[PDB]
2 protein chains.
Amino acid sequence: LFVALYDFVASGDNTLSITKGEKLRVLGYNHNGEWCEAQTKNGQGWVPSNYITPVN
Amino acid sequence: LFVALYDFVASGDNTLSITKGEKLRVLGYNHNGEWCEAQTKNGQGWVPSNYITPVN
């Protein structure tokens, strides 16, 4: 699993909204490593790389 | 709860060892905010502030 460290409000680039301490599962990156495609109990989308942690 | 983002090997200052993705409970800080006094399934001690996350 992965957990959210900060809140992210979805803007453009079909992003996803995420709240702190949230459980998400990472499916892959974007190349330069700046965005992750994730799934939560709410859906699937791009979230910033430094907002989540591979720990947990 | 709190979760560990990186591994910390206990040195001096009666620190505690912690592994990534670990669950710990914070009891208080040290003042300048650089160290946290925590408890895990292994014990209790000082760990660096930026090594853990209040999320989870």
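The residue numbers of chain B are those assigned by Swiss-Prot, with the residues present covering 65-120 sequentially.
Determined by X-ray crystallography, 2.8 Å, according to the entry header.
Cβ coordinates are placed from backbone N, Cα and C, and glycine is handled just like the others.
When secondary structure is read from DSSP and collapsed to three states, B:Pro112 (mutagenesis position) falls in the strand class. Annotation of the published mutagenesis B:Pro112 to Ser in Swiss-Prot: Strongly reduced inhibition by GNF-2; the original residue is retained in the structure shown.
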*Measure from the Cβ of B:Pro112 (mutagenesis position) and count the other Cβ atoms within 10 Å, all protein chains considered.*
13
